[PDB]
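Only one structure is covered here, and it is reproduced in the block below.
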Amino acid sequence: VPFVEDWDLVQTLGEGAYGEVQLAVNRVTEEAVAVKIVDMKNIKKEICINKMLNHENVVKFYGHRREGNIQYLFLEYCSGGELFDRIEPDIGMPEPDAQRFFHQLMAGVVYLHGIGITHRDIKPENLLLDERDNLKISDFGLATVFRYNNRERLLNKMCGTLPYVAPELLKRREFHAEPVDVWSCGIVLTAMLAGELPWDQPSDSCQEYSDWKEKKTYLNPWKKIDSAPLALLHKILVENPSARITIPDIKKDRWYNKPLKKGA
Ligand SMILES: CC(=O)Nc1cccc(-c2cnc3[nH]c4cnc(C#N)cc4c3c2)c1
């Protein structure tokens, strides 16, 4: 069928460092995809990782075409946009909605970690929603292999987003990858349930961070969060990444398993 590889770029979905992500609609089928435009004048690795990914809570990769200097990455389109725009400032969102998004977040992260991949920059800006509000992890531009041939590699590159970074990345030369993603997922949860981020960064100089370690949960964001999800956050946002809760244990947490939401 003629024309079936022609795509009209119809709308900018986002504009980072690389360039842009455009909504693309097929000339013939009208299938909608997201196309990432990355002017190579680092993405080879983003593509490399994207080729490994196949899961319902991970933005699917379809393929890429290079034309001269620009690379075109063809990616699953998520019509619900970014989790960020479901978080009402200072309020957050209804707890059953946060729990469902957190469930889906975990399934995605479990998957990635299973294939030896760390995202390194989980935040509501990078967590996308499809037409049925299913969450999908996006943007693998900072992602990296932390396990290959069943051997773990400790990380050392400082990367991610300060309010979402785990404290070890600021304090230690090297660190395990998985606890960093678990930590960012907890800050995402906090934001979902409080509509505010708890600190500019998790350093002992950061007053809001010291207060959290001092267990001042009569202060915001923590006062807004119910005891049950707050109890989970006390297990996730633990300074020592060796003592921090693992994802298999997050799946056993009382809040995680609390019935709250009716089906679609
Ligand atoms: C109406 C509408 O579609 N709004 C809206 C808003 C924000 C992000 C998006 C968005 C929708 N679908 C996507 N699919 C992607 C795959 N990879 C990247 C990267 N890196 C970003 C997106 C993306 C972004 C869509």
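The numbers used for chain A are those of Swiss-Prot, and the residues that appear cover 3-43, 51-273, in sequence.
Technique stated in the header: X-ray crystallography, 1.9 Å.
Keep in mind that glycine also has a Cβ here, set from the backbone N, Cα and C atoms.
Quick look at what Swiss-Prot annotates:
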| type | residues | note |
| --- | --- | --- |
| ACT_SITE | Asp130 | active site, proton acceptor |
| BINDING | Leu15, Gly16, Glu17, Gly18, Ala19, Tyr20, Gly21, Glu22, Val23, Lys38 | ATP binding site |
| MUTAGEN | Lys38 to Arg | Abolishes kinase activity |
| MUTAGEN | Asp130 to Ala | Abolishes kinase activity |
| MUTAGEN | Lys132 to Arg | Strong reduction of chromatin-associated CHK1 ubiquitination |
Exercise. Between the binding-site residues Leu15, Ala19, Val23, where is the Cβ count within 10 Å the lowest?
Worked result: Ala19
Problem set entry | Protein Cβ atoms within 10 Å of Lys132 (mutagenesis position), excluding its own | 21
For this session: From the mutagenesis positions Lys38, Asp130, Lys132, pick the residue whose C-alpha lies nearest to the C-alpha of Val23 (ATP binding site).
Result: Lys38
Exercise. Out of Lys38, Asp130, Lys132, the mutagenesis positions in the record, which is closest to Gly21 (ATP binding site) when you go by Cα distance?
Worked result: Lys38
For this session: Give me the largest Cα to Cα distance among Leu15, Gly16, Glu17, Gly18, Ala19, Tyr20, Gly21, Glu22, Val23, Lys38, the residues the record lists as binding ATP, in Å as a whole number.
Result: 14
For this session: Count the Cβ atoms, other than its own, that fall within 10 Å of the Cβ of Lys38 (mutagenesis position), considering every protein chain shown.
Result: 26
Problem set entry | Spatial neighbours, same chain, of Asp130 (mutagenesis position) - Cβ under 8 Å, 6+ residues apart | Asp148, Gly150, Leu151, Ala152, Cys168, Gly169, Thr170, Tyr173, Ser193
Exercise. Applying the rule Cβ within 8 Å of the centroid of the Cβ atoms of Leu15, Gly16, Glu17, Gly18, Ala19, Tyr20, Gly21, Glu22, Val23, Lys38, what extra residues of the same chain belong around the ATP site?
Worked result: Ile39, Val40
Problem set entry | All-chain count of other Cβ atoms within 10 Å of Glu17 (ATP binding site) | 11
Problem set entry | Listed recorded positions adjacent to ligand 1, that is, members of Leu15, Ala19, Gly21, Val23, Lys38, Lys132 whose C-beta is under 6 A away | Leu15, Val23, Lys38
Exercise. Taking DSSP three-state, what's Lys132 (mutagenesis position) in: helix, strand or coil?
Worked result: coil
Exercise. How many Å separate the Cα of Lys43 from the Cα of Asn51, given that the 7 residues between them are not modelled?
Worked result: 12
Exercise. Among all the protein chains here, how many other CB atoms are within 10 A of the CB of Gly21 (ATP binding site)?
Worked result: 15
